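Novice: One structure is given below, represented as C-alpha cells, and several questions about it will come after.
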Amino acid sequence: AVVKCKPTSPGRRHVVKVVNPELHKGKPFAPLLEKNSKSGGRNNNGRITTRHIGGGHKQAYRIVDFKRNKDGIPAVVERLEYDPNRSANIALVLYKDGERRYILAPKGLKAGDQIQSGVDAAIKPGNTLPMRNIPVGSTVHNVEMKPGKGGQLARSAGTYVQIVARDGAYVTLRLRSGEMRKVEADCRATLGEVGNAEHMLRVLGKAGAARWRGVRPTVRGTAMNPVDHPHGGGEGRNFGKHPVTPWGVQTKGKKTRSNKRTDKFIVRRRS
Amino acid sequence: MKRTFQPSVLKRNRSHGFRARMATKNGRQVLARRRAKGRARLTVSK
RNA sequence: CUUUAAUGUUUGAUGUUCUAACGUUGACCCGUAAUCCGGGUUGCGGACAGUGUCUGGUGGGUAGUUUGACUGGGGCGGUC
RNA sequence: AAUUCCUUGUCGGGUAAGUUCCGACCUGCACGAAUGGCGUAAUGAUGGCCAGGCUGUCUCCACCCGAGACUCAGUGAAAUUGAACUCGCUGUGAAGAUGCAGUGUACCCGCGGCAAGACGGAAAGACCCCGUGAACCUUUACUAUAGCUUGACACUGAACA
RNA sequence: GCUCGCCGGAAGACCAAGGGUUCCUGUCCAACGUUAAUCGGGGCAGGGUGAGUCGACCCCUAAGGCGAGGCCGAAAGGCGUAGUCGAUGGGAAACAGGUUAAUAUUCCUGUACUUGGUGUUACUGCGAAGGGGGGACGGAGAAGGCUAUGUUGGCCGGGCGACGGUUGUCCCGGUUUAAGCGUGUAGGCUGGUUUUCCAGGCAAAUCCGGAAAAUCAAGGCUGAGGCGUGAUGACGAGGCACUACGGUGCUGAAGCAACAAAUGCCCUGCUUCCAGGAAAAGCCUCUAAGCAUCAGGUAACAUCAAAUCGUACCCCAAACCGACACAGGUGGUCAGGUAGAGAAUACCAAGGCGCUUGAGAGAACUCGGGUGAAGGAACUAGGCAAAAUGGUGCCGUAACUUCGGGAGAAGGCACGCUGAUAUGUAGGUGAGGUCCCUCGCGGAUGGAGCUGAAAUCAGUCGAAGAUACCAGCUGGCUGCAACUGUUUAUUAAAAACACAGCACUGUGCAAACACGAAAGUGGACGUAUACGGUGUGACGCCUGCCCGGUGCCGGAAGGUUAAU
RNA sequence: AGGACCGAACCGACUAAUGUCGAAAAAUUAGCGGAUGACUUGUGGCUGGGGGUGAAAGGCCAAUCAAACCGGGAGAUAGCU
C-alpha cells in the first residue's frame, strides 16, 4: 500500500510508507537466524574501502535457501517475514517431512500455497526446477549461473528474467538490465517474479531516514579542497575539469568492464 | 577543561606493557636499547 | 606492362571442433567433531584467460625540479 | 540584483531631512535555465529595513549599595635594565634631542593621580623587495613513473577450413 | 560551647575509574600551607584493611587480537583455518542487629542459603566435543495492581510554658523491624491428555519437528505486593548509675490504622510501529560409540570442602586529569518537607560548611548592582547593552497556505483571603454489616471513616492579589537557504557542508570499485526496484540554441608508426 | 504519530561585560541553541604519517598539522646576519 503521509511536521511531509498487511508482526523463526556484523565499510586491513557506509540499525541474518536441494518433497508456505537484508520479502516454508526453510517470496504467492522442487513439478509460480525443463518464453527468478552453486540473477524485489531461446546446451536470458546472456542449461530457476513489487515507491522524506539504513552522508567533490579530490579548489563554485572519480578515472561515461573471460556468454550489453 | 591524559591502567599496559613489546619485532628492538643505557623502570609497569 | 581469374608457393590475419597444459571464488568425497588449504572423482571453461620479459600509446594518479636580469621599490611596458 | 563600474542612475512611496530600504523602469560595464532559472507556506542565536512598547543608550549626569584602589600588620612577585648628578624652548645634527649650542627656568625628597614623551615594554615586520632559500597546490611547463592498455616471444597442444 | 550565615537532585551520602597510606593515634613546627599556627592531606614513631554468599580469579562468549599447519611475500613479514584469548555482556548462594580511635553483607549475636566432594541407604540404564529446547533480547506509548515513602489520626512518653494568653479542637518526640521459609493472589502467556507412523535435526534418538486419529475441556508456566512465621526476639524515646566528666554501664513505654504516592517493582509483560531489533556456556532433555556383574543416574541422611587476590581513604575533589591545596575536567547509585505541573526555583530537614591573609578608612577611578525629575533612540557603524514582556482558565484572532500551519498571531477580562452553596461539594478511597461459597488473599451488596478539586454567590483588606523567586517583546516589508541537523577544539555557526528528491553514468557477479607487490578482505553472506561514481538540492512551474574546441562513445576507406 | 512544541538534567557555544604577567596556555558571569533523536554518554577495540579520518574547515590526528612525534643521515646547506 503506497500510503502518503500527513504533514504534521517538517520531514514527515514527503514520506511514503509501503504498509503491507500480508507480513507477520511476530518474532522470526529462531534457529534459522544468526549474527551479522556491520563492519562499517572497512576491510580486514582496516582502511575504509567503501565510503558512505556505516551506522544504521542492528539487523540479524536470515538463512535462506537458494540451491533448493529438496527435490520431490512438497512444501507448504507458513507465513511471510520481513527481512532487513533483502529488498524482497522472504517466506517461511514447511516441508512434508518436517524441515523448515526460507525462500524468496514470488508475486502471487500468499501463505497457503503449495510448492515443490524437482523435475516433475508443475510449471506454477513458486516451484524450482532445472532450466532444460522450463518452457522457453517463461518468467523465472533466482537463476543459478553455475549448476547447483547459487541462484544469483533476479533476486531484488519486483524483478524477473525472461527465458528466450534454447540451442541444445545453453539458454538465453533477457536480463533485467536489457542484457541477453547465455547460461548453462542445467541450472535451476524459480518461476514467477519476486514479490514486494512496490519497494521502488518508498521515498524517505527526511535526512535521518537514510542514516538508519546505514548510509552516511556523501560530500561532493567540488566541495573539498584540491588536495583531497581531483575536482576541489575554487574561489567559489569552480569546476573547470572533466568529471572524474576521487581517484582520477572519468565517471560521466567510461566503459570499465574488462573481463574477456565471461565475454563468451553474452550477446548484448546495456544498449 | 578535559586534558589530554585520562589514565586507564588496563589500557596503558595493553599498548606499552611488556608483552605488547615482546609480541612484535620492533618492540623487542626497543628493549634491546632500553637495557643498553640501563633503564631502571624498563617499561611502564605497576 | 595496366588489369584481372585460376594454379603453385611464401608470409600473416580470423573462424570452427577437440583436450591433455592451465583456470574453476560449481558439486561431492577424504585429511577432520574445520566455509582456510591440500588431496580425490566429476562437471563447466580451454589453448582463451591470466602471468613474466620486451615494446608503442595513455598517465598531474604520484614524484624530482624549472619558471632570467637591468629597473629611480616591484609588477606591467621597453631593453640585453 | 549578494551580480550595475559610471552612481547616491531615473521615477513612486517611506522621513522635516533617507549614499541604506520597498516598488517599478531596462541603459544587463559584466543575470540566465541541474556549476540550475524564477517562484515558494513553514522554519532561522541569518542579512537589510520600518513601527509599537520600553528604557540612563543619550541630552547631562546625580545619589546609594557592596568588591578592589587607599592606611596598618604578615608574607611577598614579575616583564624591562650600557651607565645616569634623567628641566622647558628655538636651533643644529644619521635630517622629530633629558644629554650639542644659545637661552630660560628650577631648594632636597616623598605620596596619590593622569598617561603627552622617553621614536615606552612585548614579538630578529607577517606588508614590501631581495635570496640563483623552502614548502605545498595547479596545469595541454620539462623529464620521469605506478596504473590502465597494444603487440612480440614464453607457459602453449592437436585437427580443420 | 553559645549564637549568626551558606548549600541542601548539593557545597549531602555511597561506589566504579584513577591514585597509593593521604585513613587513625601519640608526637614535633625548620622546610612545606601564598599570613600566624599550639593545627594539618607536612616531618616522625606506632597502629589500622579479616569474606563459601560483595568483587576479582573463574565457566561462557561480542567487537576484535594472537594464530599449529596452510596460502602469500627479496628479507623482516602479511593474511587466515583448527583453535586459543578478549567484558563494557550472560552464569550458584545472606540478611537484620551489635562492636573499633581506625574495618565490616568480612568480626560477633541471631536467623538462613548455594554448588561440589566423600560416605551410607534407596532404586534404576548411564553415557559425548553430537541433536534439540532453553538462555535470548528493539523503539514508542498506554495503563492497572503495588511498594519505597510521606502526611494525618490513634497510641505512648514528656511538657503546661522567661511578656499578653495556653489542661486542651494544646505543644515536643516516638510509633522501626530484613533475608529466608510457608502461602500463589492482582494480573500475563498457552487448549491439554494418551497411542501409532514418518524419507527432517551431516550417525542414532523415547527428545525436537511432522502427519493424523481418539479423549477432556482443563491443566501447566510466570508472577510484584499482601498475609503468616522469622520475632512473646531485636531495636527503641525516656530514665537509672557512673563520667578519664570522652562517654560507658544498666533496665527501658507505645511500636497501630487511614489516606497520598513514585521515573522504582509487576514488566525481559501488554498494545503498536517500522528502522525489524548479539553470541556461547551454565540449565533441561535426547541418544552415539562405550560399559551394560560393576560403573553412573536421581532421592534420602550424615559429614567434608568453598582455595587465592582485593577490602583502609579520597572519589564531582585540597588525594584523580589540569606544572599549584588551581573559580576548570570527570561515569553510575540514593533523592525527605512546604508551596510548585516539576529532579526548575525559594526557604528548610538529615547531613555538611563559612571558601588559609586579616584590621581600618569610606577620595578619584574600575568592576557588580539598586534608584531617578522631564525627554524617550535625539546614542551609535547598528536599539550593542540594559529596561520591558513573562503564569493559568475563558473569550478573541489577519495576509497567506503545501489546508498541517501561521498561532501563545495581535488583543482582551478574571485571580488575595473569609463565609455560604456543602458542620469541606463533585470525585477518589473503602471498614463494619448483610447475601453467595465451587467454602478464598473469593464474588455481590453495603456505605462508616479518611481524602477532597473546582465553580458560583456574599463579604472583605491593600496603592498593587499570576504579588517574592520563577517566567515569551510584538508587528510589518524584503535578501538568502526548503526544513531539524553539521562545521573551522583556541578570533569566522553562516548564505558554507549536509539533506530527502531528481538526473547522467559505470557495473551480469570471480561485478564495477577500493585496501593491498601478493594471498586475500570490503563491496555483499547483497544481485540491476542492486551497488559505485558525479552534479544539482524539499515542493510548484519549467529546464532554450550550440558537437567546432576538449573528453567520452562508436566506426572503419586511407595516411602514419614500436619491439620484431 | 512526530529528525513535532515549551522547558531542567545532559549536550552545545550566538551576544555582551569581565579577565589578558588571568582562578584558567580559552574560563567565569547575565542571557542563548538542541533537548525521543542524523541524540548524547561509559568501558573496550579498529584505522597512521604522503598515510589516516573528514555532514569538507585544509579541520583533526596527545596544548604541535598545507604533511605528527622521537632517534638517525648530520656538525645538511646558508653568496645572509
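Going by Swiss-Prot, the residues shown for chain A are 2-272, listed in order.
Method of determination (from the header): electron microscopy, 3.2 Å.
Using the three backbone atoms N, Cα and C, a Cβ is placed for every residue, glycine included.
When I checked Swiss-Prot for this same protein, it listed these features:
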- A:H230 to Q: Loss of peptidyltransferase activity in reconstituted ribosomes. No change in rRNA binding or assembly into ribosomes (MUTAGEN)
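Looking at the shown structure, what environment does each listed feature sit in?
Specialist: Residues within less than 8 Å, Cβ to Cβ, of A:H230 (mutagenesis position) and separated from it by at least 6 positions along the same chain comprise A:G222, A:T223, A:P247. DSSP classifies A:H230 (mutagenesis position) as coil under the three-state reduction.
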